[PDB]
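Peer 1: Below you will find the structure I want to go over with you.
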Amino acid sequence: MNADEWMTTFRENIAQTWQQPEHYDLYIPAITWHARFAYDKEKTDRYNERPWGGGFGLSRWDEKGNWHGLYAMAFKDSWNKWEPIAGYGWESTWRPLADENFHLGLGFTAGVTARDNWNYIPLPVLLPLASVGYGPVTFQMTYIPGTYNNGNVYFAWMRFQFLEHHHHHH
């Protein structure tokens with residue numbers, strides 16, 4: 001009587017996980033070449049090899065008007081080693097009354113930094129962040145309150161939204 005009606009509850013969870021979400025987020029540093037004069041390179045074709053880094057994660061929707069943001073960025077040194085980084089938080093995306101050209105959001109974001117083998121404890125952190133949607137690209141600023149040097153420094157990072165969903169038959 002219980003295992004019957006209760007089974008449907010779990011069966012719904014296994015079905016969702018089996019399908020997996022439908023969103024691919026990639027955290028990439030904010031760069032800009034520009035330069036005074038487009039300098040060319042002799043010999044050697046294609047792009048140059050230089051491990052910079054990057055992050056990957058997913059998104060979640062909340063019926064209670066909540067936008068969960070999960071992303072994991074990893075940094076690989078040039079001559080030392082690489083260390084991953086996990087981060088999760090919540091933010092509220094606000095859309096204007098006209099079109100989807102400019103997006104504005106705000107909320108809190110948490111981050112955990114761990115290293116070495118799997119035994120020690122990581123380093124949890126909580127800092128405010130702002131969401132800004134401009135064109136096909138997304139920008140997220142990081143705020144950090146405190147009275148030390150500036151106490152009002154604003155950071156900016158580049159983000160690429162990937163929406164993949166092909167096939168429709170198992």
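We count from 1, first residue shown onward.
If you're wondering, the header gives solution NMR.
Yeah, the Cβs are placed from backbone N, Cα and C, and that goes for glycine too.
Pulled the feature table from Swiss-Prot, pasting it below:
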type     : residues                            : note
MUTAGEN  : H34 to F (Swiss-Prot position 58)   : Drastically reduces palmitoyltransferase activity while leaving expression and membrane insertion intact
MUTAGEN  : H34 to N (Swiss-Prot position 58)   : Drastically reduces palmitoyltransferase activity while leaving expression and membrane insertion intact
ACT_SITE : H34                                 : active site
ACT_SITE : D77                                 : active site
ACT_SITE : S78                                 : active site
MUTAGEN  : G89 to M (Swiss-Prot position 113)  : Mutants with longer amino-acid side chains at position 113 preferentially transfers laurate chain (12:0)
MUTAGEN  : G89 to C (Swiss-Prot position 113)  : Mutants with longer amino-acid side chains at position 113 preferentially transfers myristate chain (14:0)
MUTAGEN  : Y148 to F (Swiss-Prot position 172) : Does not cause significant structural perturbations of the enzyme, but induces a 2.3-fold increase in the palmitoyltransferase activity
Peer 1: Quick check for the class: what is the C-alpha distance, in angstrom and rounded, between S78 (active site) and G89 (mutagenesis position)?
Peer 2: 30
Peer 1: Under a three-state reduction of DSSP output, how is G89 (mutagenesis position) classified: helix, strand, or coil?
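Peer 2: DSSP assigns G89 (mutagenesis position) to strand.
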Peer 1: Please report the distance from the Cα of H34 (mutagenesis position) to the Cα of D77 (active site), rounded to the nearest angstrom.
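Peer 2: Here the two Cα atoms lie 25 Å apart.
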Peer 1: Including all protein chains shown, what's the count of other C-beta atoms within 10 A of the C-beta of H34 (mutagenesis position)?
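Peer 2: Taking all protein chains shown, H34 (mutagenesis position) has 6 Cβ neighbours within 10 Å.
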Peer 1: Report, as a single number, how many Cβ atoms besides its own are within 10 Å of the Cβ of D77 (active site).
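Peer 2: Around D77 (active site), other Cβ atoms within 10 Å: 10.
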Peer 1: Cβ-Cβ under 8 Å from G89 (mutagenesis position), same chain, 6 or more residues apart: which ones?
Peer 2: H68, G69, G107, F108, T109, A110, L129
Peer 1: If you measure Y148 (mutagenesis position) to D77 (active site) at Cα, how many Å is it?
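Peer 2: That separation, Cα to Cα, works out to 29 Å.
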Peer 1: What count of other C-beta atoms do you get within 10 angstroms of the C-beta of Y148 (mutagenesis position), across all chains shown?
Peer 2: 7
Peer 1: Would you count the other C-beta atoms found within 10 angstroms of the C-beta of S78 (active site) for me?
Peer 2: 7
